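Working notes, structure below.
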Amino acid sequence: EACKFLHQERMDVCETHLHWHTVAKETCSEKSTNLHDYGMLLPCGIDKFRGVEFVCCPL
Ligand SMILES: [Cu+2]
Ligand SMILES: [Cu+2]
Ligand SMILES: [Cu+2]
């Protein structure tokens, strides 16, 4: 079925991998979907990034 491709780039923040994975996970849940693949964007340190892209699919 149709899944949704989403990404966030926030130049005003620099956050851990876990933070961004939580953002992706919770965004999909908010939309009544499940997180499939995801990837970190705009690194700002070792294992810190300024964004994330991810895919949400129907439960
Ligand atoms: Cu973009
Ligand atoms: Cu999971
Ligand atoms: Cu997953």
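Each residue's number is its place along the chain shown, starting with 1.
Just so you know, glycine gets a Cβ as well, placed from its N, Cα and C.
Listed in Swiss-Prot:
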| type | residues | note |
| --- | --- | --- |
| BINDING | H17, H21, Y38 | Cu(2+) 1 binding site |
| BINDING | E53, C56, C57 | Zn(2+) 1 binding site |
| MUTAGEN | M11 to T (Swiss-Prot position 141) | Binds copper. Forms dimer |
| MUTAGEN | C14 to S (Swiss-Prot position 144) | Binds copper. No dimer formation. No copper reducing activity |
| MUTAGEN | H17 to N (Swiss-Prot position 147) | Binds copper. Forms dimer |
| MUTAGEN | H17 to Y (Swiss-Prot position 147) | Greatly reduced copper-mediated low-density lipoprotein oxidation |
| request: For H17 (mutagenesis position), write down the residues of its own chain that are at least 6 apart in sequence and whose Cβ falls under 8 Å from its Cβ; none is a fine answer. | output: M40, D47, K48, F49
| said: So if I measure Cβ to Cβ from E53 (Zn(2+) 1 binding site) and keep only same-chain residues at least 6 apart in sequence, which ones fall under 8 Å? | reply: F5, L6, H7, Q8, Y38, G39, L41
| How big is the Cα-to-Cα gap, in Å, between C57 (Zn(2+) 1 binding site) and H21 (Cu(2+) 1 binding site)? | 16
| query | Apart from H17, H21, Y38, which residues in this chain have a Cβ no more than 8 Å from the mean position of the Cβ atoms of those residues at the Cu(2+) 1 site? | reply | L18, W20, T22, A24, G39, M40, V52, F54
| request: May I ask for the distance between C14 (mutagenesis position) and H21 (Cu(2+) 1 binding site), taken between their Cα atoms and rounded to an integer number of Å? | output: 13
| Assigned element (helix, strand, coil) containing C14 (mutagenesis position), judged by DSSP | coil
| query | Whole-number Å distance between the CA of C56 (Zn(2+) 1 binding site) and the CA of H21 (Cu(2+) 1 binding site)? | reply | 12
| message | Quick check for the class: what is the C-alpha distance, in angstrom and rounded, between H21 (Cu(2+) 1 binding site) and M11 (mutagenesis position)? | response | 17
| message | Cβ within 8 angstroms of the Cβ centroid of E53, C56, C57: which residues besides those meet this for the Zn(2+) 1 site? | response | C3, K4, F5, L6, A24, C28, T33, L35, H36, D37, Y38, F54, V55
| Among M11, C14, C56, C57, which are recorded positions, the residue with the most C-beta atoms within 10 angstroms of its C-beta | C56
